[PDB]
Amino acid sequence: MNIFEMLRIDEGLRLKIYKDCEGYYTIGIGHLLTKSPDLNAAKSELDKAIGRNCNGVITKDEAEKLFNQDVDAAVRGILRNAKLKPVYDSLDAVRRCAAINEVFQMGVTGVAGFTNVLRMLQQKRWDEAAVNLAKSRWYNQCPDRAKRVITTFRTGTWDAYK
Ligand SMILES: [Ca+2]
Ligand SMILES: [Cl-]
């Protein structure tokens, strides 16, 4: 069990544009195209990400390339954020996966705004963080995509994915 298998399970796989639990336009393994309300703007974003006229549909290899790019962006996003990085570096191995997963889903900006959760995580207050994350818009809006992540922050094990 690793970050890639963990996100695969949480985000699954869709080969045609859809609206995720936040209501935004998306394809592959949780690849967000745009926050614009316009399907056609998302449609361009897709051809642009892939390098061909798609059309709203992609292959498995292409989804996995996108997936790898998106994991990579999520880790880079953490390390370049002055708020996330020191909290990330205090975390043990398994919790770091939960942290990458949380950013992959929520984006850097969303995660970094949960100021107190970040402090609870840094002080290793696992129970409180998980309670305060279980209140978030993310959890209520995206409960099945979030549940295993939140449980993982509490326990620091992989049991939620087994
Ligand atoms: Ca690391
Ligand atoms: Cl969900």
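Per the header: X-ray crystallography, 2.2 Å.
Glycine is no exception: its Cβ is also placed from the backbone N, Cα and C atoms.
The mutagenesis experiment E11 to Q is recorded by Swiss-Prot, whose note states: Complete loss of activity. Cβ environment of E11 (mutagenesis position): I29, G30, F104, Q105, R145 lie under 8 Å away, each six or more residues apart in the same chain.
Taken residue by residue with DSSP, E11 (mutagenesis position) is part of a helix. Residues or ranges marked as active site, proton donor/acceptor by Swiss-Prot: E11 (among others).
The 10 Å shell around the Cβ of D20 (mutagenesis position) contains 17 further Cβ atoms across the protein chains shown. Reduced to three states, the DSSP call for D20 (mutagenesis position) is coil. One entry in Swiss-Prot concerns the mutagenesis experiment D20 to A, N, S or T. Its note says: Complete loss of enzymatic activity.
Swiss-Prot lists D20 (among others) with the feature active site, proton donor/acceptor, giving experimental evidence as the kind of evidence.
As a published mutagenesis entry, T26 to H appears in Swiss-Prot alongside the note: Facilitates transglycosylation more effectively than hydrolysis; covalently bound substrate. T26 (mutagenesis position): 20 other CB atoms within 10 A of its CB, across all protein chains.
One mutagenesis experiment catalogued in Swiss-Prot, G30 to A, is accompanied by this note: Almost complete loss of enzymatic activity. Other C-beta atoms found within 10 angstroms of the C-beta of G30 (mutagenesis position) number 21, with every protein chain shown included.
Within 10 Å of the C-beta of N132 (mutagenesis position) there are 17 other C-beta atoms, taking all protein chains into account. Among the mutagenesis results in Swiss-Prot, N132 to M or F has the note: 2-fold decrease in enzymatic activity. The residue drawn here is the original one.
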